[PDB]
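Colleague: The structure follows.
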Amino acid sequence: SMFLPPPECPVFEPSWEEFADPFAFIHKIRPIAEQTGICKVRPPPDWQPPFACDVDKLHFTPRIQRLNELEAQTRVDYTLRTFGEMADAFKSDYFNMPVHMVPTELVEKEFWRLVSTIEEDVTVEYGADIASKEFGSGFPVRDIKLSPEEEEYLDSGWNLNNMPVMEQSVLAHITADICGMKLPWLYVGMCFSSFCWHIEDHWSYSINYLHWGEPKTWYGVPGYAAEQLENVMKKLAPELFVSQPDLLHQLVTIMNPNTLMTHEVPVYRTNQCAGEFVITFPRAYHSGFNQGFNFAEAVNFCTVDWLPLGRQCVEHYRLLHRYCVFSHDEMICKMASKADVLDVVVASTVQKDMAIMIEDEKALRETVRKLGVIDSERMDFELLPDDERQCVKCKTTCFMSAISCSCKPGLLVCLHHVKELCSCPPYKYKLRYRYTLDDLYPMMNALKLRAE
Ligand SMILES: O=C(O)CC[C@H](O)C(=O)O
Ligand SMILES: [Cl-]
Ligand SMILES: [Mn+2]
Ligand SMILES: [Zn+2]
Ligand SMILES: [Zn+2]
């Protein structure tokens, strides 16, 4: 009746030994956790990264949030103290109770009541920003003079600053600017502040640590059910599914998990408490809301497990005409070009993706030659700003190749949209390519040698 909580997602309590290597652990829980999309990880009892910051010197500008189910929201001044004061007073007055007296079950039930009730117009506020000098990681980082406890945690795989640039990770090697994606984000929550249903850019993993404060309630959907969810959502809120002019205009919304569950989309929940991690798996839809004043930190990452999905995702983006954050092929080639220093399991996995890339590229080039594109010239795509190498048609970031015509200087189409560049006959076109097929096979061989 009214709200029936989804079943609980998996909770893991790894031993210190399991905990020692986050990517090993994540790979271990994956068979379980990918069936639920999200999972919760409680570190060993004594893993306690020290949090320390001055609540008066940390400033941020909060996002205002209206709480209306199915209403469109776009995906992307207080001190921490003054936000906290506002946040505690709001929750306190909302329930006419002390903050720790309010049951999580009640806040949840009430959240889903208020977002579906037209007459209620509750607005809340929240902080979401990347780690910067004005607002840094809640984890220890090298710079100033650090206490021995902070140095214990400096190099932790679970220190979310390290997670991106570890070597079982794939996003580390990217030389392109993807700041929004490899740098941790800080989230300052208050009661009912929420994050709308979404999946990560390029279907990456995400990992979220709640440093302190009241819990964060999560809903997650396994990756296999992503399209199922999107279909449900498209029916109830087609506005969200219109073409978006860029990445800064992605539309997202609050939606009751019971709605999803009614439509046979599997949904799981959890209350993430302070000191606990939540991990989201590739293409796993998730949303939730904060129970009260709190402070979280999250970052995207990509394992070798993810590489084929990363390629599928970019294909999926092309079909949708969605902008890419980075070129997946450029990342693959960058890694190939560093085959000798790559981890060996990484090298082996990159090699397999590269082989598909090359075979696809071979077929695409044969096709455009048969269309009468004859002229060609090598081109260092990675030197162009992203906005100068997006396919006119499908907006994909070009790297392996593109078609240009002197008729339209600067414009490019990918080899899927040769027909979409201009009205000139194909013999006026140039195939611009990063590598000849003959360049590519030795790059792949280097990987094979490294993998042995
Ligand atoms: O905590 C928020 O406000 C959003 C969390 C984000 O979706 C994540 O992947 O950690
Ligand atoms: Cl409402
Ligand atoms: Mn997320
Ligand atoms: Zn295209
Ligand atoms: Zn032309």
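The count begins at 1 with the first shown residue.
Backbone N, Cα and C atoms are what each Cβ position is placed from, and that goes for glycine too.
Take a look at what Swiss-Prot says about it:
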| type | residues | note |
| --- | --- | --- |
| BINDING | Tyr126, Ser206, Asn208, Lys216 | 2-oxoglutarate binding site |
| BINDING | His198, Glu200, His286 | Fe cation binding site |
| DOMAIN | 9-50 | domain 'JmjN' |
| DOMAIN | 152-318 | domain 'JmjC' |
| MUTAGEN | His198 to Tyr (Swiss-Prot position 499) | Abolishes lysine-specific histone demethylase activity |
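Could you give the neighbours, burial and distances for every feature on this list?
Modeller: The Cβ neighbour count for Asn208 (2-oxoglutarate binding site), using a 10 Å radius over every protein chain in view, is 25.
Look at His198 (mutagenesis position): DSSP puts it in a strand.
Proximity of distant same-chain residues to the domain 'JmjN' (9-50), defined by a Cβ-Cβ separation under 8 Å and at least 6 residues beyond the stretch ends, is recorded for 139-140, 147, 149-150, 153, 156-159, 163, 166, 168-169, 205, 218, 220-225, 266, 268-270, 272, 275-282, 284-286, 303, 305.
Neighbours of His198 (mutagenesis position), defined as other CB atoms within 10 A of its CB across all chains, total 15.
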Colleague: My understanding is the cutoff is Cβ-Cβ under 8 Å with a sequence separation of 6 or more in the same chain; which residues meet that for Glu200 (Fe cation binding site)?
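Modeller: The list for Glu200 (Fe cation binding site) reads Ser206, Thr280, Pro282, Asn300, given in order along the sequence.
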Colleague: Find the Cα-to-Cα distance between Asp143 and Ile144 in angstrom, rounding to a whole number; note that the 2 residues connecting them are absent from the deposited model.
Modeller: 4
Colleague: Give me the non-local Cβ neighbours of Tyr126 (2-oxoglutarate binding site): same chain, 6+ apart in sequence, Cβ-Cβ under 8 Å, ordered along the sequence.
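Modeller: Counting only residues 6 or more apart in sequence, the Cβ neighbours of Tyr126 (2-oxoglutarate binding site) under 8 Å are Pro62, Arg63, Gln65, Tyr187, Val188, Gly189, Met190, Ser193, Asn290.
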Colleague: Given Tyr126, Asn208, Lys216 as the binding-site residues, which ones have a Cβ positioned under 6 Å from some atom of ligand 3?
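Modeller: Among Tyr126, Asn208, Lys216, near ligand 3: none.
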Colleague: Between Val76 and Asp77 there are 8 residues with no coordinates; how far apart are their CA atoms in Å?
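Modeller: Cα of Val76 to Cα of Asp77, across the missing 8: 17 Å.
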Colleague: Sort out the sequence-distant neighbours of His286 (Fe cation binding site) for me: same chain, 6+ apart, CB within less than 8 Å of its CB, listed by position.
Modeller: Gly37, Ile38, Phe195, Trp197, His198, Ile199, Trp218, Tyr219, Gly220, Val221, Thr280
